[PDB]
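Student: This structure is in structure tokens; I'll ask about it shortly.
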Amino acid sequence: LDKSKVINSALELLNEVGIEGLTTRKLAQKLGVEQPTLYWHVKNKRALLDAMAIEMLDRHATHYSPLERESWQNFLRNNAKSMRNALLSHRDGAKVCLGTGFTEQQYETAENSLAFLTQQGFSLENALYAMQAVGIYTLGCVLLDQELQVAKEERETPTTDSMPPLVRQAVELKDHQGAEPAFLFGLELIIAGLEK
Amino acid sequence: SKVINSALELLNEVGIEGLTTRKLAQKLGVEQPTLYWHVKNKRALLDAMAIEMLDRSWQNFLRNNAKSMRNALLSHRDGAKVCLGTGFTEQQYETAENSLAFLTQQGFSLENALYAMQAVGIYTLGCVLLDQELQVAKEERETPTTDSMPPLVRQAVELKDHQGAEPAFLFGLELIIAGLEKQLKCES
Ligand SMILES: CCOc1nc(NC)nc(NC(=O)NS(=O)(=O)c2ccccc2C(=O)OC)n1
Ligand SMILES: CCOc1nc(NC)nc(NC(=O)NS(=O)(=O)c2ccccc2C(=O)OC)n1
């Protein structure tokens, strides 16, 4: 068994049953092998999520060097949008990818993101803090979105006379404008802050 | 109310995924049916815990709200996961209107009041989710050896593992507040 098959199968299985439902019983069933073969090539669930995480992110990343022109603003801006699509590409993607940024498998990506940023003048400390901020905001909005959809089912439909006025004008607004304008609004905030 | 204080300590004992109304009653003593009168399901339970956690110059308003949210979510296990997406639940109508009210007072459009509060909120929440996740996961993951890291990684990881989290949080926090000063000063 090659690592590649193990992980593509784990992803198909992630869509089917979710991060919580991802057992070694089921992954083996899918790969058509006995479980000791699987424990031969993956230990704990955490090693599996780490490899899924970088595959997920890899699929959505451009495999070119940057343009040579590019500004740090655009580089952060596409990085953010690329990450968003990766997180939205699979059930529970955000839950998978949280905390993977400085695992072994993203040492390559992180070195290149740090390099570019210092390339364009960021001290090492501002690059770290810039990437992390942009990283977690993106992952956060995707988590929040998942939740609002799952939660609206488990709570009584709300009455719009019981709201105060500004809160009504506001509920309606979020509902109507959807998910993405919020995300891009925050991403533009962080980048403007960075211009300094 | 003592319903809730109880629920809070069951959280720290057993974490959000072990928190069930079965286990709450079993621990309260009462039977299930006495408890539904207080709390209908696991969601409403969470909704009621969330205000308990959070209760207990426009720039400085956003900053203190932020720091205050953070302290609340860090006070209890999976605090961040309890509170996510509770901002416009019934129990928070009062807090919200207030913040929306005061923010429009100072020449924020309501539309930007909303995207202001909500950006600061999901970033603060996310920092705490992140912190809470790195703790659990360092149990499950091999010691990273620094000679297997590339150079700029080594620097960044040394730094992080020395300066802690608050700096990272406050820095991002300032990039938002700073970017809002620059959004208000590009409309009026
Ligand atoms: C050594 C402590 O510093 C540390 N260690 C780890 N893992 C050991 N992970 C992080 N950060 C993140 O994983 N952040 S993240 O928002 O959730 C993210 C997810 C996916 C891809 C990138 C990021 C990201 O933005 O990476 C900055 N930080
Ligand atoms: C029109 C539905 O929109 C909607 N509805 C709900 N509940 C119905 N909650 C949200 N947002 C959040 O809960 N965001 S939050 O980051 O997790 C947060 C947590 C705790 C306290 C505040 C916030 C926050 O900053 O609220 C602005 N949004």
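Numbering, chain B: per Swiss-Prot, residues 7-62, 74-205 in sequence.
Determination method: X-ray crystallography, 2.8 Å.
Cβ coordinates come from backbone N, Cα and C, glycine included.
What Swiss-Prot shows for this protein is this:
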- B:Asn82 to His: 100-fold reduction of affinity for tetracycline (MUTAGEN)
- B:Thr103 to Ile: <10-fold reduction of affinity for tetracycline (MUTAGEN)
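Help me see these features in their spatial surroundings.
Tutor: Around the Cβ of B:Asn82 (mutagenesis position), the same chain contributes B:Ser116, B:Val137, each under 8 angstroms and 6 or more positions distant in sequence.
For B:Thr103 (mutagenesis position), the Cβ neighbour count at a 10 Å cut-off comes to 22, with all displayed protein chains included.
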Student: Under a three-state reduction of DSSP output, how is B:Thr103 (mutagenesis position) classified: helix, strand, or coil?
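Tutor: SS state of B:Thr103 (mutagenesis position) = coil.
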Student: Using DSSP with the three-state reduction, classify B:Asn82 (mutagenesis position) as helix, strand or coil.
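Tutor: In three-state terms, B:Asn82 (mutagenesis position) counts as helix.
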Student: How many Å separate the Cα of B:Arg62 from the Cα of B:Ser74, given that the 11 residues between them are not modelled?
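Tutor: With 11 residues missing, B:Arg62 and B:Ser74 have Cα atoms 23 Å apart.
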